[PDB]
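I have placed the structure first, in the form of structure tokens, so that the comments after it can refer back to it.
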Amino acid sequence: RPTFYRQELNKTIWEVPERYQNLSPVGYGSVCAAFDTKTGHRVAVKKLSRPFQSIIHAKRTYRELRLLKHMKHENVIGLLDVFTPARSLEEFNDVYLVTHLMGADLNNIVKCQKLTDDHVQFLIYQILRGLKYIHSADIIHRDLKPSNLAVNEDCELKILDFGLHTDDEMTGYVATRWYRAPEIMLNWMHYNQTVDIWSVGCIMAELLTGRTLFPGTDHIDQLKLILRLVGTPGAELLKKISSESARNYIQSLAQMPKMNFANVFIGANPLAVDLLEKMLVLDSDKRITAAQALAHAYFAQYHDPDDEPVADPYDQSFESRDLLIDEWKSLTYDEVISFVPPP
Ligand SMILES: c1cc2c(cc1CNC[C@H]1CCCO1)OCO2
Ligand SMILES: [Cl-]
Ligand SMILES: [Cl-]
Ligand SMILES: [Cl-]
Ligand SMILES: [Cl-]
Ligand SMILES: [Cl-]
Ligand SMILES: [Cl-]
Ligand SMILES: [Cl-]
Ligand SMILES: [Mg+2]
């Protein structure tokens, strides 16, 4: 067990191993930047806030730690370390997570740069490479958007901040909803991993035009923007919407055909237009998958089917388990103490 040292930074006590130096606040928890003297990396250290205050919160803490421990891929955030100052389960209260410190996100590039078509190819390729890996473990990200994509000076990209949101966070003119698939925005049906491909379509469109694709001022305004582009649903999709009320509302709207995407994404690579038409499909059964998209001709310069790995199997059966707070806490403690760092 390492030696820990204590300090107070912005009204919070931080107790961390000596290897982490020069802690400096930066931002579910509080976050500091630090220098990891064991690896030489600049890191983010996150101290969870009240990780075990309720059954819901204790299960959420376990879910986050299980997910971060599993993710081992070049285009996905990984876990560098996890620690607690507690010396036994009986005194276990605090959990700290350590990841690589991320600089700019895709917003700090989309808003503040000039992107060639080659940049768009490389950025979207990496998102899809990470998503092929995530989806192969039957994990759904659910919250893909530019602020959850880290990008460095060399255009290298990592997916972070998995969906692990409130009614109010999704209300109004807010980026937290602009990238969401319509079937989850309006609770049309049980969703699956196809929702992430809708989000990639929204992101790719924005890289090509420099503008948000569907910046709705509320749920209904956003739906109207979506249906104007991709057309109103036919009877085949309407059958799949479980809410009689949602079905009723959709049928109240005048019917519209799918638009010509070459006349929307003016001047874009025709192969980019084609791929957008295959991602931004209203019926989620018919969207292209991540594995299929990697083989699309838009990515011919980067696609390598021998360098696009899948994930180890991921057991999520705990999600249907009904446990007490102390049982979730004990499960989390076991995962902290069994952590093995990466090479
Ligand atoms: C307005 C009208 C629309 C629409 C989306 C919008 C709002 N975003 C503007 C465009 C700039 C090119 C792509 O995003 O989809 C169908 O009609
Ligand atoms: Cl140490
Ligand atoms: Cl990483
Ligand atoms: Cl503790
Ligand atoms: Cl964002
Ligand atoms: Cl058109
Ligand atoms: Cl799996
Ligand atoms: Cl597993
Ligand atoms: Mg985020």
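For chain A, we keep the numbers from Swiss-Prot: what you see runs 5-31, 35-171, 174-352, in order.
Determined via X-ray crystallography, 1.7 Å.
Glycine too: its Cβ is placed from the backbone N, Cα and C atoms.
In sequence order, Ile84, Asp150, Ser154, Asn155 are the residues near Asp168 (active site, proton acceptor), counting only same-chain partners six or more apart with C-beta under 8 A. The active site, proton acceptor annotation in Swiss-Prot covers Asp168.
In Swiss-Prot, a mutagenesis experiment is listed as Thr180 to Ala, annotated with the note Phosphorylation blocked. Within the same chain, residues at least six positions away from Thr180 (mutagenesis position) with a Cβ under 8 Å of its Cβ are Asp227.
Recorded in Swiss-Prot as a mutagenesis result, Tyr182 to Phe carries the remark: Phosphorylation blocked. Of all Cβ atoms in the protein chains displayed, 12 besides its own lie within 10 Å of the Cβ of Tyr182 (mutagenesis position).
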Gap check, 3 unmodelled residues between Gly31 and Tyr35: Cα-Cα span in Å, rounded to whole number, is 11
Rounded to a whole number, the Cα-Cα distance in Å between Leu171 and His174, flanking 2 unmodelled residues, is 9
